[PDB]
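*Asks:* I'd like to ask you about the structure that follows.
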2 protein chains.
Amino acid sequence: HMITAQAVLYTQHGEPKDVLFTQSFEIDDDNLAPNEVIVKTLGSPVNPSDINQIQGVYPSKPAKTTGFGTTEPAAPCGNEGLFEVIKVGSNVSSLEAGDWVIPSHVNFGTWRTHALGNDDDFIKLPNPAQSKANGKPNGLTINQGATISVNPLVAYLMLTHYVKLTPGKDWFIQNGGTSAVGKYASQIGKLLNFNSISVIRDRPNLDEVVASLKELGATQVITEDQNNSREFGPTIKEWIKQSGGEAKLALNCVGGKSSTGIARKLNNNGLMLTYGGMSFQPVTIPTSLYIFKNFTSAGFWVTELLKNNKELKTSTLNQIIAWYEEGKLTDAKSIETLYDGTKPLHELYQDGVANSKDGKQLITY
Amino acid sequence: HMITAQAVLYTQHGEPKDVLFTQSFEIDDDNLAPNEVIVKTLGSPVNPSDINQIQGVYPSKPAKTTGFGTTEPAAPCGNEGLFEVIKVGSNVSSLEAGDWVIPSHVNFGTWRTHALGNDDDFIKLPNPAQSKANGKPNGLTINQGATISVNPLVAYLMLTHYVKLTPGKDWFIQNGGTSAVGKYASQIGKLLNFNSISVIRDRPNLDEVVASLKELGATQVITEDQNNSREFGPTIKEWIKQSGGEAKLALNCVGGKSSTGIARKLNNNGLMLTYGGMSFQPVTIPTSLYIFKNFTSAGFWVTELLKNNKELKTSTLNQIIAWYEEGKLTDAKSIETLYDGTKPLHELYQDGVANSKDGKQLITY
Ligand SMILES: NC(=O)c1ccc[n+]([C@@H]2O[C@H](COP(=O)([O-])OP(=O)(O)OC[C@H]3O[C@@H](n4cnc5c(N)ncnc54)[C@H](OP(=O)(O)O)[C@@H]3O)[C@@H](O)[C@H]2O)c1
Ligand SMILES: NC(=O)c1ccc[n+]([C@@H]2O[C@H](COP(=O)([O-])OP(=O)(O)OC[C@H]3O[C@@H](n4cnc5c(N)ncnc54)[C@H](OP(=O)(O)O)[C@@H]3O)[C@@H](O)[C@H]2O)c1
Ligand SMILES: [Cl-]
């Protein structure tokens, strides 16, 4: 009657290859408070913020506790994930066994096999049987459920919450075009009828990558060299002139020369949202853009925007679910690794960290 | 009879030391159209925007004409100055001989001895004879009149038009603390009861400069080294936290490390206005300020804000005039050079351009 679980913890900040370890703990299914719930993990991803959190440079972090049975206070890892409800308490009515859920708050700890929480720690997603019962053509996959709460919401809110782009006319431009976030943004731009330019780094198979992004929804795809080119500017001005619209919004997750390049390409009174810094270079803007072109440069942080705005989180999440159920939105694919007990859980996540350069990593159970 | 006048012109853009020259022309005082007026210059300053215009890097320029009697099209120089009305046409009623005026629009050309214009090309200021007859305790000086239309309005509008600072609590921070604009900003901060920090470059007489800026109205004065110091940081945070207010607004006219320094000192949701670039370095902001502190970076250009908002221009100007007449506001002093005919006019402005590092230069007549 006792469940054995595993959790990935750390007692001090550092590099994941140095500080992470696995802790065994036990959950009692026969002694649940009226409002308590037991969930079983189906999958959880490795995202850049999860790593910064372990490193000690992310300013939103779970508290360290002895709640997993350690002598020293330890913090769990992972902020998003997909879970299946095993059992509910006497007073729980919003959930039942077999339901799919995600955490309702950050800092929950998702790099583990099981969790004990209250009903209000979770948000219910439709599982495939419930989607089918409502007549929808598709139900979510594990990867779509386990990654729905961050990257799709980031892309949707940056496109719709700050500048109103006229459908069929106006443009946005984004760097980091091959990222998971960049790929959701191209799809959402397409579904809302926005034009867009994606900036990516050059590669030998460039033609296949351009074709993939255009199928996802980018209108044009350029390299960072063309982004740096004064000779190439006029052709970007011509794209925009023929649409009848303006370039009003810039999305930056790189920094450095890349952030300067996409800023220069906006029309007057443009806005840039910085949500990332993959290059480790700061944002650099010439003085003449601010004064003579009325350029504005601001920030975006989804964790801080949704803290006390449940309504905005809910309706954005419902729109993403609806697009998945109708087949109009596809997920950024993951490289999956199944935990089966022959290898400590913390080493699967250490491998995911080390191989993130190959693309988004997902641990499944 | 016939008035012989002099004007500083150029036929192509370039460095002022290379392209400027003096042109003689004649104004006929006996044949004035009903709405024309003749003015005689009393003083006109050398401002950074005047130099950029001559260089060809400022996107607001007077047209080149042969109206001064040149065979090739030539442009005049200078955007602000103080003039005295010599004569008015039959149908002019808003001005009379003896009045003090400034240009009502940019690109008028103020580096010259005389001008012929329409009544509506000018804005009337009270001269000292009129201040005294109207019972006011003080009247304008030449230097106060010749510099009233730009730098005092810039300081006022940056402090009141973008963020509402709570009197007696909130702070703003500015670099370029010894500039003319910086000094008007300190005085307005005192008159509106805003707290402020001024950042200046170190000097041998630092203590005397600090005393002067505190007398003008700055709450604290720091050097660029302290602005850059990780160790001095905590002392600036205490000044603000102990006041009960927040640092909401940063004013940047330097660029480079200096703009990074003052941005780091703001509370969350801070705003920076870039209105200058004296260091010729771009604005550089760490990615973490945009994301984790919700920092925003924008521009300010007074010519464009007041272009079609004459009501806001008028009321801002009237407030500065009132403060001068009541003795509550003092001018940023200038180094003055008198034109007397023994030395071509264009060489006085060439010397003024070259000596701008010594402080604001004013040519008087
Ligand atoms: N502010 C927020 O709320 C928030 C929330 C979630 C995620 N984010 C941010 O969004 C960004 C992307 O997240 P993600 O989950 O989509 O990660 P991801 O799937 O792993 O994609 C990262 C991409 O960045 C590109 N890249 C790496 N180094 C680069 C460099 N030096 N220059 C240019 N491009 C580079 C890579 O492109 P290549 O194919 O060329 O290698 C890679 O595909 C990150 O900066 C992340 O922190 C922000
Ligand atoms: N956007 C607008 O609407 C607008 C309108 C008017 C003026 N402005 C701008 O406002 C700024 C000040 O104008 P101003 O008329 O007051 O000029 P100013 O009186 O001549 O003052 C010049 C200032 O620049 C500083 N400085 C010069 N070179 C520097 C460097 N390399 N590093 C750091 N500081 C440096 C000087 O400091 P020191 O004492 O140490 O030499 C001084 O404080 C200018 O950049 C001007 O272009 C903008
Ligand atoms: Cl007097």
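These residue numbers are counts, starting from 1, taken along the chain as shown.
When the header is checked for method, it gives X-ray crystallography, 2.5 Å.
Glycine too: its Cβ is placed from the backbone N, Cα and C atoms.
Not my notes, these are from Swiss-Prot:
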ACT_SITE  A:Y58  active site, proton donor
BINDING   A:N151, A:178-181, A:201-203, A:275-278, A:300-302, A:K360  NADP(+) binding site
MUTAGEN   A:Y58 to N (Swiss-Prot position 79)  0.1% of catalytic activity
*Asks:* Filter the binding-site residues A:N151, A:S179, A:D202, A:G277, A:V302 down to the ones with a Cβ under 8 Å from chain B's Cβ atoms, keeping sequence order.
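*Replies:* The answer, in sequence order, is A:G277.
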*Asks:* Compute the C-alpha separation of A:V181 (NADP(+) binding site) from A:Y58 (mutagenesis position), stating it in Å without decimals.
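*Replies:* Here the two Cα atoms lie 19 Å apart.
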*Asks:* Quick one: give me the count of other CB atoms within 10 A of the CB of A:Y275 (NADP(+) binding site).
*Replies:* 21
*Asks:* By the count of other Cβ atoms within 10 Å, pick out the sparsest of the recorded positions A:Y58, A:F300.
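*Replies:* Counting other Cβ atoms within 10 Å of each of the recorded positions A:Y58, A:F300 gives the minimum at A:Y58.
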*Asks:* Could you find out if DSSP has A:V181 (NADP(+) binding site) as helix, strand or coil?
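*Replies:* A:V181 (NADP(+) binding site) sits in a helix per DSSP.
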*Asks:* Under 8 Å Cβ to Cβ from A:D202 (NADP(+) binding site), same chain, six or more residues apart: give me those in sequence order, or none if nothing qualifies.
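*Replies:* Same-chain residues close to A:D202 (NADP(+) binding site) (Cβ under 8 Å, separated by 6 or more) are A:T223, A:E224, A:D225.
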*Asks:* Would you kindly give the Cα-Cα distance separating A:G277 (NADP(+) binding site) and A:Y58 (mutagenesis position), rounded to the nearest Å?
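*Replies:* With distance taken Cα to Cα, A:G277 (NADP(+) binding site) is 13 Å from A:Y58 (mutagenesis position).
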*Asks:* Among all the protein chains here, how many other CB atoms are within 10 A of the CB of A:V302 (NADP(+) binding site)?
*Replies:* 22
*Asks:* Are there any residues in the same chain, six or more apart in sequence, whose C-beta is under 8 angstroms from the C-beta of A:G277 (NADP(+) binding site), and if so which?
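*Replies:* Long-range Cβ contacts: A:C253, A:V254, A:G255.
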